[PDB]
Amino acid sequence: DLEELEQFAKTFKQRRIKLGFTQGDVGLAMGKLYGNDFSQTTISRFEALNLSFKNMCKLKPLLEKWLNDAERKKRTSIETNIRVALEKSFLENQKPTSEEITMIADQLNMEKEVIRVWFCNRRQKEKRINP
DNA sequence: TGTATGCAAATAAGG
DNA sequence: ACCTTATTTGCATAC
């Protein structure tokens, strides 16, 4: 429930730093503990209660565990120019075909997947511009 | 050097 | 497969 997490977040911040652990370590420690590591950003945000109640309830355990006991694909950096060609392409055809997508990943040196996702995100951005 | 944060990739859930 | 939709999560960078 509410306060329960309110506190856990706090005591966790104390114990963590006292034990000589940066959010950076804490994140990556869970890496060699569960598979998916957590960037410093997520750790910081969890401490500052800067996350959704659900995400907060989801993360408490994982962390809480780590605390006492101790006592995902890499983000593709879409470059400015590729982002442009992508935008150009989108302006011509919003919902590209699988093969078309493949064709683009081919001409733009990047993984096919990063493109399908971009086209889905773009269609989402588009909705926020024209409901 | 550690920590905060804005933008946007990537994801989970359900067709 | 692969979509929409809502949300989770990390890069990059300025305190």
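Using the numbering of Swiss-Prot, the residues shown for chain A are 284-354, 380-439, in order.
We read in the header that X-ray crystallography, 3.0 Å was used to get this structure.
In case you wondered, yes, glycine gets a Cβ from its N, Cα and C as well.
In Swiss-Prot, the entry for mutagenesis A:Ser385 to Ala states: Loss of inhibition of DNA binding. The structure shown retains the original residue. The number of other Cβ atoms within 10 Å of the Cβ belonging to A:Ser385 (mutagenesis position), over all protein chains shown, comes to 7.
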Cα-to-Cα distance of termini bounding the 25-residue gap, A:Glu354 and A:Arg380, in Å: 28
